[PDB]
Amino acid sequence: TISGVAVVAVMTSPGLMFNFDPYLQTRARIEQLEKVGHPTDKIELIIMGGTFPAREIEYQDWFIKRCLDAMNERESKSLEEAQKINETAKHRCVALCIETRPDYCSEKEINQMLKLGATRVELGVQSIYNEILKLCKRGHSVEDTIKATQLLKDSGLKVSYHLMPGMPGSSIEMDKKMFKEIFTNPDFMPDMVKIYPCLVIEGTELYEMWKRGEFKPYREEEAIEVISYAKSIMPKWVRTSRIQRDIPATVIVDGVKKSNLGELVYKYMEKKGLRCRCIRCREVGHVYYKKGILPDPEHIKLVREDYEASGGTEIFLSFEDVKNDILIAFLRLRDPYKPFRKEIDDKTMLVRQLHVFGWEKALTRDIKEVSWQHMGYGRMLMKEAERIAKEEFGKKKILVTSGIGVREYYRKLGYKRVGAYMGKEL
């Protein structure tokens, strides 16, 4: 199904076809999407590799500048100019996700990521168990993941965990406990998770372990059991990725090779009566595609759910059809714990995310065009966030983590640039 936001994923230098040129990769993806009539006025830029924050700042600044240059369709003198231009370009960068190892997520690196316009950070967590991490000779600890998570949350950023069921030393029950722990231990509480079973690819450490008889990866049945359990307990405030991989089956030495793992999981959950209520399962566009129904306006309500995370409080505000359990929009509001950014006081609330599910063309369903933006849901969630911040938590200013290409939207709501954020005095 076609989304209103175009995902443009690019690869950093040690993809192959363009010798890792940031501009060429970004341009080629945009043109490829325009070829098949997908909208490209809103772009989520994804920096792939996981080592980008460890590269020279000169390289990072230039790489993001050139991506924005491709979106702007013109050269710029500097990162900051490319960002300013992009605020009103035809192809706006509404979100920027950087993948990183959890030990490459210091305050200094977070400052740099904010400078670049980052709105989401994906940590290569893999496992929350130090036994498993050291057994596979990973370069980080769970303590790194916990600290990274806190620093990211207290800087207003969205946090994603890449997680790998079925690593060496793990078990079905251990993996299930990991997912339970990630959603009920405040040290974790990620906003989104990307899950795929551990695979055996030639030329990796896991391949060496496999050859020695130290590692037998999950088959489909094990992966489906774990992921089905994980989805059955995922909170309503967690967003999951489409279960998939961009790794061809002719490179998987051992492990799950089939390409419909997500569909297999769905059918397993049907058979077992396991319900899914996380964001992807309930979002208006996916429900329509999967079940053919739309929100019932007689039952749309503003809903709130709070939880403790990284020493502070997360407030998850949503508009939802509460009869049919269909999610229309949401806002992530946080009372921070131990911020370090100069713009975040102990009288500051953080709007870490505002998302109104918009234009969506379901080719396989017959109401083709469906949208929920420009209906007032975003503004009503922002107003409720401001009221909660001021009246309930006694805060005096509210800072919004804004994509470069979304700053204008918050200006319309009375926000102004405050350092790396869009802010408003309450």
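The numbering of chain A matches Swiss-Prot: 74-87, 123-534, in order.
Per the header: X-ray crystallography, 1.9 Å.
Yeah, the Cβs are placed from backbone N, Cα and C, and that goes for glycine too.
What Swiss-Prot annotates here:
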MUTAGEN   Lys150 to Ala  Strongly reduced tRNA acetyl-coA hydrolase activity
BINDING   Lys150, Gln461, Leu462, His463, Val464, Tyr485, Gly486, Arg487, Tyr518  acetyl-CoA binding site
MUTAGEN   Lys266 to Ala  Strongly reduced tRNA acetyl-coA hydrolase activity
DOMAIN    387-534  domain 'N-acetyltransferase'
MUTAGEN   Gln461 to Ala  Strongly reduced tRNA acetyl-coA hydrolase activity
MUTAGEN   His463 to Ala  Does not affect tRNA acetyl-coA hydrolase activity
MUTAGEN   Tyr517 to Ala  Abolished tRNA uridine(34) acetyltransferase activity
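For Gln461 (mutagenesis position), the nearest neighbour among the recorded positions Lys150, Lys266, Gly486, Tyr517, judged by Cα separation, is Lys266. Within 10 Å of its Cβ, the residue among the recorded positions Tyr517, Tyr518 with the fewest other Cβ atoms is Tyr517. Once the 35 unmodelled residues between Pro87 and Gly123 are set aside, the endpoints remain 11 angstrom apart, Cα to Cα.
Whole-number maximum of the Cα to Cα distances across the acetyl-CoA-binding residues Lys150, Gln461, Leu462, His463, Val464, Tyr485, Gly486, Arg487, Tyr518: 19 angstrom. Listed in sequence order, the residues of the same chain lying 6 or more apart from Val464 (acetyl-CoA binding site) and placing their CB within less than 8 Å of its CB are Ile436, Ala437, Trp480, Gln481, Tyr485, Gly486, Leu489. In sequence order, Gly77, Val78, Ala79, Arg200, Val202, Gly513 make up the list of same-chain residues 6 or more apart from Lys150 (mutagenesis position) whose Cβ falls under 8 Å from its Cβ.
Per-class residue totals from DSSP over the domain 'N-acetyltransferase' (387-534), listed helix then strand then coil: 40 helix, 56 strand, 52 coil. The Cβ of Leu462 (acetyl-CoA binding site) has 24 neighbouring Cβ atoms from other residues within 10 Å, across all protein chains displayed. DSSP assigns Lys266 (mutagenesis position) to a strand segment in the three-state reduction. The Cβ of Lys266 (mutagenesis position) has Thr227, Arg228, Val229, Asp299, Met300, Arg440, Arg460, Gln461, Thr509 as same-chain neighbours under 8 Å, each 6 or more residues away in sequence. Contacts of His463 (mutagenesis position) defined by a Cβ separation under 8 A and a same-chain sequence distance of 6+ are given as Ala437, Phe438, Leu439, in order along the sequence. The DSSP secondary structure for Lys150 (mutagenesis position) is strand. Between the CA atoms of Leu462 (acetyl-CoA binding site) and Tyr517 (mutagenesis position) there is a gap of 11 Å.
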